[PDB]
Amino acid sequence: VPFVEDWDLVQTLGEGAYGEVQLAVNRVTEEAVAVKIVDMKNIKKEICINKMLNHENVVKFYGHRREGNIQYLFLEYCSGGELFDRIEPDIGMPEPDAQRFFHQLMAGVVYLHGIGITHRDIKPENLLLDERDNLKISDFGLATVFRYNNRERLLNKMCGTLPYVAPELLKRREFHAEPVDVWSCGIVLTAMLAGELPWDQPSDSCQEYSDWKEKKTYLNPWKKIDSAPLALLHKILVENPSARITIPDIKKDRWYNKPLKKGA
Amino acid sequence: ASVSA
């Protein structure tokens, strides 16, 4: 069938000091895909990791093609945009909706950790939504393998986004990968339920973080969060990563299992 | 603007 390999770039999804992401529409089928375009003037690694991803809550990678210095990565298109845009500033969103998004985020993280990959930059701006509002973890530009041949590798690279980063990355030379992503998911949960981030960074020098450690939950954003999810956040946002709740136990949490949301 | 697959 002629022309089936032609795609028109019709809209800029994102542009930044890293390249751009365009919505591409197939000339013949009208199928929509996102195309990440990068001027190679790192890539090999993101591609390698993207090839391993096959799960309903992680953006699928279709393949790539290069022409000289430009690489074109074809990725599953999420027409609903960023989860960040469903969060109302200083309000959050309805708790049942947050719970459903949180269940999908955990499914995607469990999947990644199961294949030994840590994302390292989980935040609402990197969690996309498809046309049925299904969450999809995206942008594996900072991702890395933390388990290979059944052997865990401790991480030491400081990366991520400060408000979402776990305390051990700012205080320890090496740390386990999984609790770091779990922490980030807790901050995303806070944002979805309060419409605001709890601190600029989790350091003792940050007053908001000291208050949390001092359990002053009468202050924002905690005072906007119901007791059930707040009890889960008390288990996730724990400073010692060895004492922090693991995903298998988050799955047993009371709020996590409470019926709240009707099906579509 | 276009690209091939």
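For chain A, we keep the numbers from Swiss-Prot: what you see runs 3-43, 51-273, in order.
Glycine is no exception: its Cβ is also placed from the backbone N, Cα and C atoms.
Noted in Swiss-Prot for the protein shown:
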ACT_SITE  A:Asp130  active site, proton acceptor
BINDING   A:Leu15, A:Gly16, A:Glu17, A:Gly18, A:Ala19, A:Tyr20, A:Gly21, A:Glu22, A:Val23, A:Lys38  ATP binding site
MUTAGEN   A:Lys38 to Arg  Abolishes kinase activity
MUTAGEN   A:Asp130 to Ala  Abolishes kinase activity
MUTAGEN   A:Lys132 to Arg  Strong reduction of chromatin-associated CHK1 ubiquitination
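Features per Swiss-Prot, on structure.
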residue: A:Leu15; record: ATP binding site; DSSP (3 states): strand
residue: A:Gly21; record: ATP binding site; DSSP (3 states): strand
residue: A:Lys38; record: mutagenesis position; DSSP (3 states): strand
residue: A:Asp130; record: mutagenesis position; DSSP (3 states): coil
Proximal but sequence-remote residues of the same chain as A:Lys132 (mutagenesis position) (Cβ under 8 Å, at least 6 apart): A:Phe93, A:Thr170, A:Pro172, A:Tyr173, A:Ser193, A:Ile196, A:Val197
Whole-number Å value for how far A:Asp130 (mutagenesis position) lies from A:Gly21 (ATP binding site) (Cα to Cα): 18
Recorded positions listed as A:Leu15, A:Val23, A:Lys38, least Cβ neighbours within 10 Å: A:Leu15
A:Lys38 (mutagenesis position) to A:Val23 (ATP binding site) - Cα separation in whole Å: 4
Winner by Cβ contact number (other Cβ atoms within 10 Å) across the recorded positions A:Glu17, A:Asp130: A:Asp130
Span of A:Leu15, A:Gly16, A:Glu17, A:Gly18, A:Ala19, A:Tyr20, A:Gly21, A:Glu22, A:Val23, A:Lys38 around ATP - largest C-alpha separation, Å: 14
C-alpha spacing of A:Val23 (ATP binding site) relative to A:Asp130 (mutagenesis position), in angstrom: 18
Cβ-Cβ distance under 8 Å to A:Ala19 (ATP binding site), same chain, at least six residues away: none
